[PDB]
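Below: the structure, in structure tokens.
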Amino acid sequence: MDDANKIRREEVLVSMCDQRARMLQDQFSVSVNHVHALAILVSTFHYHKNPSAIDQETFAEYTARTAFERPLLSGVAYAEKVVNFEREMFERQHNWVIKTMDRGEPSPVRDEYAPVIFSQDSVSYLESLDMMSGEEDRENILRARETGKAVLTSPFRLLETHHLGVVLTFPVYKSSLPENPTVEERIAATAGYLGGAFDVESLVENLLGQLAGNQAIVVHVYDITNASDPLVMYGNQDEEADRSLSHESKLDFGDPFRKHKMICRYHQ
Amino acid sequence: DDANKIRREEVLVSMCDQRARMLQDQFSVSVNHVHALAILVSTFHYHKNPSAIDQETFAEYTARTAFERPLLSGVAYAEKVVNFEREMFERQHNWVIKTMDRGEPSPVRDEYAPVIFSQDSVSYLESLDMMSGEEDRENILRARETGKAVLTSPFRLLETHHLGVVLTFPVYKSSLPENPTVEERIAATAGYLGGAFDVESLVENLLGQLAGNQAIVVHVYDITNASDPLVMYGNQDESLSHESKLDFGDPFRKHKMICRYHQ
Ligand SMILES: O=C(Nc1ccccc1)Nc1cnns1
Ligand SMILES: O=C(Nc1ccccc1)Nc1cnns1
């Protein structure tokens, strides 16, 4: 109970919160970059090479051995764009039917689909599921292919684990993509999508929980894309925290469509 | 005197520490992406039969991912070739193994490390024996004996003569036992993934233009031998200084950044 000591109390909170935000942003950046490399891998070794060098076995092995490159990812997978006119051909060739992600049932007729054809074993349950059959994933797929850049979903409960997380999606294009393409051209040139599951609930808890002073601090991360409807990305909420003092640390996960922030308070 | 001295010191520390962080992070990102390449060659060249990687594919993949390796002027893969295998190897590749210094056909050696895949930026490495340069040779041995990334001392790189360091990763055959001995590591070696860190050019690009660059003198040293520091970056000059920490990831080597004011 001292006014000089309270100034230092906030100083320590500022430093602790800022450090954790920097660690999170940096680890997400490293993960995004390594997912970009996988999109280029699929383009180079599956599409450009005649014949393809990538089968499910090969993708699984390579992504397992490189999992350390993608620290905030529980899994990565590649989904191919399939238009309805092609669906029966695609299914016959793969010897399986495109399924919905909610129940694993055969998909109803849709204009197009994004079935997962390659998966890291950690997310093997994605194989044959249509990634356009979840709304977060669908919206991400469209924005990925229309913008040509990595995009993030809003926070949602991931398949199987139900862990609160986000998905990162990169488009993969055909060689026919023109230089300086329009959005219409990007869509026409889309081959598929490289998706990575950021299991924030588990993997950020793992990151934060090992840090000295973790027991002293409450850390929440919000998606603040919509100012009037902030969305919990990480943290309880929802917790015994010091109401009288907080700090906002900045986060940039690199998708200009989305905005996020970190808020830290002391327990007591 | 006096408060202005204290602030002058604080600015030096801040400027130097920030440059050190930027350099260490770019080096770290580079190393991690080179490691991924070593894993790629292992998976596609050795684990798949037949090989599912070739020069065309390696050149494309490495060109497209060059942005992932910011401090590297190029990357290449050299295969381990023991002398008994040389005839068959040269017949297969339709070229002769060459010396690094002259590009002359290699005299007989017990083994060699010819470059078989190369990013086009270092295309001139193709067919050169990386064991024919002493820095690279030492790095190759330590890479394969330790099973981890290793760095050379600073030296002038081929063609450009830019002062730099080489990063080398071992690639092993699938016959490598678990918890292998060094002898087992050697026997299981397939080859070596090497990346040329062009320090002279690419660190100058990183640091050289930053605000306040004209006010300070920046050096990076290899201090592996404390009594024989080797310049990795900066001039050859031998009061107010600051040492900022660097860790480039090879326990065999030590490095530091030193910054000073001019006057
Ligand atoms: O994994 C994807 N999406 C995706 C996968 C591949 C390609 C594009 C997107 N979404 C998931 C939801 N729950 N766990 S993973
Ligand atoms: O490029 C390598 N070394 C290397 C290449 C491939 C595998 C192992 C080592 N050394 C170079 C010196 N000057 N420019 S590059």
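We number chain A the same way Swiss-Prot does; the residues here are 149-416, in that order.
Cβ atoms are placed via backbone N, Cα and C, with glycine included.
The N(6)-dimethylallyladenine binding site feature in Swiss-Prot is assigned to A:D285, A:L307; the stated evidence is experimental evidence. According to Swiss-Prot, the trans-zeatin binding site annotation covers A:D285, A:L307, A:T317. Among the features that Swiss-Prot reports, dihydrozeatin binding site is placed at A:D285, A:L307, A:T317, with the record citing experimental evidence. Feature annotation from Swiss-Prot assigns domain 'CHASE' to A:198-411. Listed in Swiss-Prot is the mutagenesis experiment A:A225 to L, annotated as follows: Loss of activity. Listed in Swiss-Prot is the mutagenesis experiment A:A227 to L, annotated as follows: Loss of activity. Listed in Swiss-Prot is the mutagenesis experiment A:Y273 to E, annotated as follows: Loss of activity. For A:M279 to A, Swiss-Prot lists a mutagenesis experiment annotated as follows: No effect on activity. A mutagenesis experiment is reported in Swiss-Prot for this position, A:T317 to A, and the note states: No effect on activity.
Cβ packing within 10 Å was compared across the recorded positions A:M279, A:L307, and the lowest neighbour count falls to A:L307. Checking the recorded positions (A:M279, A:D285, A:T317) against A:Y273 (mutagenesis position) with a 10 Å Cα-Cα cut-off leaves nothing. Counting every protein chain shown, 25 other Cβ atoms lie within 10 Å of the Cβ of A:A225 (mutagenesis position).
Here the Cα atom of A:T317 (mutagenesis position) is found 8 Å from that of A:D285 (N(6)-dimethylallyladenine binding site).
DSSP assigns A:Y273 (mutagenesis position) to a helix in the three-state reduction. Rounded to a whole number, the C-alpha distance linking A:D285 (N(6)-dimethylallyladenine binding site) with A:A225 (mutagenesis position) is 13 angstrom.
Note: the dihydrozeatin site is recorded as A:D285, A:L307, A:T317; in the same chain, A:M249, A:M279, A:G282, A:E284, A:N288, A:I289, A:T301, A:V315, A:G343, A:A345 also have Cβ atoms within 8 Å of that site's Cβ centroid. Comparing Cα positions, A:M279 (mutagenesis position) lies closest to A:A227 out of the recorded positions A:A225, A:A227, A:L307. Neighbour count (other Cβ atoms within 10 Å of the Cβ, all protein chains): 23 for A:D285 (N(6)-dimethylallyladenine binding site). On the backbone, the CA of A:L307 (N(6)-dimethylallyladenine binding site) and the CA of A:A225 (mutagenesis position) stand 13 Å apart. A:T317 (mutagenesis position) falls within a strand when secondary structure is assigned with DSSP.
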